[PDB]
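Engineer: My structure is below; once you've seen it, I'll send some questions.
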Amino acid sequence: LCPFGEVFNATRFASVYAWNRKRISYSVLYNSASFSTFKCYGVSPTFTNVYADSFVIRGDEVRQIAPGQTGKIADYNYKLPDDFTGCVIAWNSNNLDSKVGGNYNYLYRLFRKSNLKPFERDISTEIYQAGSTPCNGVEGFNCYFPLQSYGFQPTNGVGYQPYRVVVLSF
Amino acid sequence: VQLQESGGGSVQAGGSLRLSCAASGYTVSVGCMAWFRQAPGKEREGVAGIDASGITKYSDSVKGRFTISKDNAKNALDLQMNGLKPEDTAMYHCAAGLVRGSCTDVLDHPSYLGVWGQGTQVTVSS
Ligand SMILES: [Zn+2]
Ligand SMILES: [Zn+2]
Ligand SMILES: [Zn+2]
């Protein structure tokens, strides 16, 4: 009964570091042939609040959106708990999110002092201190901006192509 | 967080253009930022870079003709292009946010800048 259509069919998706969350308070998902990943956890796939989180990542990173994974995305951008209750859904979005010259508008967080807690969101852009000298908010050697653009081109390999992800947690 | 370039188009050889890259969620004043360009089927070239200290570097092909500067009123990075040549025809691309190395080599290392705009086409006709 929940109106997921606004989430899955949204015209624009968030960068993974600034992942979007929508609060809502199931047969159409299986019959979709566009979904390339569909994995549910802690529930029989066949609820007070349901949270729909959505973002874009690269194809070879979709595996990190699962309980117990590691990598830049799971570590620094979007982290699921070990006891996750919900579903992860993804589909290739090369046709919407790639561009011949390259689409660079989607970002991910490249540096962080510690790993995200589950469902934590970090949208800060503090200069990252990679060495012993403090940075005082100034970019320079060992003092780095912490976000990095994806480079989505339609002729890249599928693992480098953009995927839209929706995480439904109950 | 994004960079948005504008100011490109068509111009006669010998003419002038000013590119601008408006930054959202990114403070240009304290940033390392650069302009690159790519002519079709050809290798990307760094044209002008600037560091937090206000120190600029130019490629040999544009020195004496281009000036890179920070606009802190609009929070944008500007590129003044004078004495334009058919040579200069290319997609011009702005990048910001040092993620590796030092700002002084970014013209040779575009991957050392994390955030990239969409590009703006400049076509110089003879
Ligand atoms: Zn200006
Ligand atoms: Zn480019
Ligand atoms: Zn170098």
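All chain A residue numbers match Swiss-Prot; in order, they span 335-359, 365-385, 392-515.
From the backbone N, Cα and C atoms, a Cβ is placed for every residue, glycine too.
Quick paste of what Swiss-Prot says about this protein:
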VARIANT   A:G339 to D  In strain: Omicron/BA.1, Omicron/BA.2, Omicron/BA.2.12.1, Omicron/BA.4, Omicron/BA.5, Omicron/BQ.1.1
VARIANT   A:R346 to K  In strain: Mu/B.1.621
VARIANT   A:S371 to F  In strain: Omicron/BA.2, Omicron/BA.2.12.1, Omicron/BA.2.75, Omicron/BA.4, Omicron/BA.5, Omicron/BQ.1.1, Omicron/XBB.1.5, Omicron/EG.5.1
VARIANT   A:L452 to R  In strain: Delta/B.1.617.2, Epsilon/B.1.427/B.1.429, Kappa/B.1.617.1, Lambda/C.37, 19B/501Y, Omicron/BA.4, Omicron/BA.5, Omicron/BQ.1.1; Contributes to cellular immunity evasion and increases infectivity
VARIANT   A:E484 to K  In strain: Beta/B.1.351, Eta/B.1.525, Theta/P.3, Iota/B.1.526, B.1.1.318, Gamma/P.1, Zeta/P.2 and Mu/B.1.621; May enhance affinity to human ACE2 receptor
MUTAGEN   A:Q493 to Y  Reduced host ACE2-binding affinity in vitro
VARIANT   A:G496 to S  In strain: Omicron/BA.1
VARIANT   A:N501 to T  In strain: 19B/501T
VARIANT   A:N501 to Y  In strain: Alpha/B.1.1.7, Beta/B.1.351, Gamma/P.1, Theta/P.3, Mu/B.1.621, 19B/501Y, Omicron/BA.1, Omicron/BA.2, Omicron/BA.2.12.1, Omicron/BA.2.75, Omicron/BA.4, Omicron/BA.5, Omicron/BQ.1.1, Omicron/XBB.1.5, Omicron/EG.5.1; May enhance affinity to human ACE2 receptor
Engineer: Taking the 5-residue hole in the deposited chain, the Cα-Cα distance from A:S359 to A:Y365 is how many Å?
Structural biologist: 15
Engineer: Filter the variant positions A:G339, A:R346, A:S371, A:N501: retain a residue only if its CB is under 8 A from a CB of chain B. Output in sequence order; output 'none' if empty.
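Structural biologist: From A:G339, A:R346, A:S371, A:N501, flagged as close to B: nothing.
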Engineer: Of the variant positions A:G339, A:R346, A:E484, which one has its Cα closest to the Cα of A:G496 (variant position)?
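Structural biologist: So, spelling it out, the nearest of the variant positions is A:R346.
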Engineer: How many other Cβ atoms are found within 10 Å of the Cβ atom of A:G339 (variant position), counting all protein chains shown?
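Structural biologist: Result for A:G339 (variant position): 9 other Cβ atoms within 10 Å.
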Engineer: With the cut-off set at 10 Å between Cβ atoms, which of these recorded positions ends up with the most neighbours? Options: A:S371, A:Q493, A:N501.
Structural biologist: A:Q493
Engineer: On the three-state reduction of DSSP, what should I expect for A:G339 (variant position)?
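Structural biologist: Once the DSSP labels are grouped into three classes, A:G339 (variant position) ends up as helix.
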Engineer: Using Cβ-Cβ distances, find the residues under 8 Å from A:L452 (variant position) that belong to the same chain and are at least 6 apart in sequence, listing them in sequence order.
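Structural biologist: The list for A:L452 (variant position) reads A:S349, A:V350, A:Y351, A:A352, A:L492, A:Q493, A:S494, A:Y495, given in order along the sequence.
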Engineer: Take the C-alpha atoms of A:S371 (variant position) and A:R346 (variant position) and report the distance between them in angstrom, rounded.
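Structural biologist: Pair distance, Cα basis, whole Å: 20 Å.
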Engineer: Taking only same-chain residues 6+ apart in sequence, whose CB is under 8 Å from that of A:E484 (variant position), what do you get?
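Structural biologist: Spatial neighbours, sequence-distant, of A:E484 (variant position): A:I472, A:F490.
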Engineer: Counting only other Cβ atoms and using a 10 Å cut-off, which of the variant positions A:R346, A:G496 scores lowest?
Structural biologist: A:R346
Engineer: Round to a whole number and give the Cα-to-Cα distance in Å for the pair A:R346 (variant position) and A:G339 (variant position).
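Structural biologist: It is 13 Å, counting Cα to Cα.
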Engineer: Please give the Cα-Cα distance in angstrom between A:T385 and A:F392, rounded to a whole number; the 6 residues between them are not modelled.
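Structural biologist: So the endpoints of the gap, A:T385 and A:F392, lie 14 Å apart at their Cα atoms.
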